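Engineer: Below is a structure I'd like to ask you about.
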Amino acid sequence: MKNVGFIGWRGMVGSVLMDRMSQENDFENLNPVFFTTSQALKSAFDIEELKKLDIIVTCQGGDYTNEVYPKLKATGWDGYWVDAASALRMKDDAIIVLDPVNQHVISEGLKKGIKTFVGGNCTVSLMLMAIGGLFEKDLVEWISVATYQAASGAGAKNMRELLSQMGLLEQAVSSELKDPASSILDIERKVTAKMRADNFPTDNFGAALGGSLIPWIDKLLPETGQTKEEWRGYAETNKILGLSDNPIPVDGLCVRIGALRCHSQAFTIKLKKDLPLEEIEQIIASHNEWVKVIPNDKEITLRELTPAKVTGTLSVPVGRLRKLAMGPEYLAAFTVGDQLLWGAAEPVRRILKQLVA
C-alpha cells in the first residue's frame, strides 16, 4: 500500500474530502498519514517527514503550496503531489484533473512522468461535467457564460456572512411580515435601509450579498478586462481538454449570488453544426452517469434544476435546452452543480483512487 499524506483535511474542502473518502471506504486502500500546521500528528512543514511519502494530498491553500512544494521538489522527491488549490494549475509539469471528462489526458501524463495533479476551477469543472459530450464530439465552437455563484467558493466565513445578512434583512421587518395586511413598499424600504446600514456585515464580500448580488469575483486582469475567475473559463477548459494549441473560446460574466454551495450557470453554446434537439439531449446525457437531462417542463425544472435540489449531491443537472432565435446552431443550456463536490473534493478523491490502485 501507498503511503499518502493529507494536509488541510480539517478545512472546508478538506472536510468534504474526508467525508467522501469515508463514504467510499478509500482509506482501506492506502496508508494515511495526517499533517497539521499547528504547534499545539506530524508537522506539515517538516520536509523530512513529507519526503517519506509516495503521494501528498493537500487542501490547505496556495500560500502553503507555494512555500512547501518548491522546497520538497528541491530535495529530489520522486512522489505525487495532488492539490485542490489554484497555485499550480497552469504549470507545465502539472495536469488539471477531472477524470469523467479527461481520463485520456490524465492517463497520458501518468505515462509521460507528470508528478503534479491539480483540481480544476469549480465553475469550469461543473460546466464540463454538464455539457462534456458536446466537447467530446468537437461540437463546441464557442460558449458564452453567465454564472450564479455560491458563497462557498469564497470561503467558510463568507457562507456565515451570507446567512447573517439574510437574518438581519428579515428581522428588520419581522412584525410587518406576520401581518397579511401590511404595506409591501414600507417593508421594502426598511429591508433596503438595513442593507445599506453601518452595522450590516459586509466585511468578507465588500458588498451586500443577501438580497443582492456581486458581479465581480477575484482580481482584475488589465490585459483583457476579465476578472481572474472569468479568465479561468478560457485558460482551464482548454488545459483540461488538452486543447492549449487550438483554444475553444469560453468567456462571460462571473456573478456571486445568495446561494450556499451550488454554482449555477446560464450558457449560450454555439455549435459547429446544426443537429436535432432530441439528438443533442442524448449526446449530453450519455457522457457520464452524473449528468442529468432535465426536460423543458415547469414542474420538473422547479423540482430538479435548483441549488435546493442538488446541494450535497453528486448529480449535475442540465436543462432549459432549446435553440436560440439567433439560429438552430445556437443552444441554450442551464446547469446547477455542488461547488464542494465536483467543483472541489471529488476530482481530488478520484485521481488519488487511481494512484493508490
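Chain A is numbered as in Swiss-Prot, which gives 1-40, 55-371 for the residues shown.
Including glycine, each Cβ sits where the backbone N, Cα and C put it.
Quick paste from Swiss-Prot:
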- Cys136: active site, acyl-thioester intermediate (ACT_SITE)
- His277: active site, proton acceptor (ACT_SITE)
- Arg10, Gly11, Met12, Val13, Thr37, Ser38, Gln74, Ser166, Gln353: NADP(+) binding site (BINDING)
- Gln163, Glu243, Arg270: substrate binding site (BINDING)
- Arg103 to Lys: 2-fold increase in affinity for ASA, 23-fold decrease in affinity for phosphate, and 275-fold decrease in activity (MUTAGEN)
- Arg103 to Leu: 7-fold increase in affinity for ASA, 150-fold decrease in affinity for phosphate, and 1400-fold decrease in activity (MUTAGEN)
- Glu243 to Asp: No change in affinity for ASA and 82-fold decrease in activity (MUTAGEN)
- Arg270 to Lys: 2-fold decrease in affinity for ASA and 825-fold decrease in activity (MUTAGEN)
Engineer: In Å, how large is the greatest distance between any two Cα atoms among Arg10, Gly11, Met12, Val13, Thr37, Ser38, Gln74, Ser166, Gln353, the listed binders of NADP(+)?
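Structural biologist: With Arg10, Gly11, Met12, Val13, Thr37, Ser38, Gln74, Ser166, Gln353 as the binding residues for NADP(+), the largest Cα distance is 27 Å.
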Engineer: What residue among the binding-site residues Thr37, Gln74, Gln163, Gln353 has the most other CB atoms lying within 10 A of its CB?
Structural biologist: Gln353
Engineer: What is the nearest of the recorded positions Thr37, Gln74, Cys136, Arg270, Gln353 to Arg103 (mutagenesis position), using the Cα of each?
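Structural biologist: Its closest listed neighbour, by Cα, is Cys136.
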Engineer: Identify, among the recorded positions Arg10, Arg103, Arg270, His277, the residue whose Cβ has the fewest other Cβ atoms within 10 Å in this structure.
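Structural biologist: Candidates: the recorded positions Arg10, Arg103, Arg270, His277. Fewest Cβ atoms within 10 Å: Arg10.
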Engineer: My understanding is the cutoff is Cβ-Cβ under 8 Å with a sequence separation of 6 or more in the same chain; which residues meet that for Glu243 (mutagenesis position)?
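Structural biologist: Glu243 (mutagenesis position) has long-range Cβ partners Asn135, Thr137, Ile231, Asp232, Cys268.
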Engineer: Fewest other CB within 10 angstroms, which one of the recorded positions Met12, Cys136?
Structural biologist: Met12
Engineer: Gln163 (substrate binding site): which of the recorded positions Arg10, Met12, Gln74, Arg270, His277, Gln353 have a C-alpha within 10 angstroms of it?
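Structural biologist: Close recorded positions: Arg270, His277, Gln353.
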Engineer: Quick one: pull the CA-CA distance for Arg10 (NADP(+) binding site) versus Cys136 (active site, acyl-thioester intermediate), whole Å only.
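Structural biologist: Between the alpha carbons of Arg10 (NADP(+) binding site) and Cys136 (active site, acyl-thioester intermediate) there are 20 Å.
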Engineer: Roughly how many angstrom lie between the C-alpha atoms of the residue listed as 'active site, acyl-thioester intermediate' and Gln74 (NADP(+) binding site)?
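Structural biologist: Each residue's Cα considered, the residue listed as 'active site, acyl-thioester intermediate' and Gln74 (NADP(+) binding site) end up 16 Å apart.
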Engineer: Would you list, in sequence order, the recorded positions among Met12, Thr37, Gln74, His277, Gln353 whose CA lies within 10 Å of the CA of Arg270 (mutagenesis position)?
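Structural biologist: The recorded positions close to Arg270 (mutagenesis position) (Cα within 10 Å), listed in sequence order, are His277.
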Engineer: How many angstrom lie between the most widely spaced Cα atoms of the substrate binders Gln163, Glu243, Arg270?
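Structural biologist: Maximum Cα-Cα distance: 11 Å.
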Engineer: Work out how many Å separate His277 (active site, proton acceptor) and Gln353 (NADP(+) binding site) at their Cα atoms, rounded off.
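Structural biologist: Per the Cα atoms, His277 (active site, proton acceptor) and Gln353 (NADP(+) binding site) stand 6 Å apart.
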Engineer: Return the whole-number Å distance between the Cα positions of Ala40 and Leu55, the residues flanking a gap of 14 unmodelled residues.
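Structural biologist: Computed span over the unmodelled residues is 10 Å.
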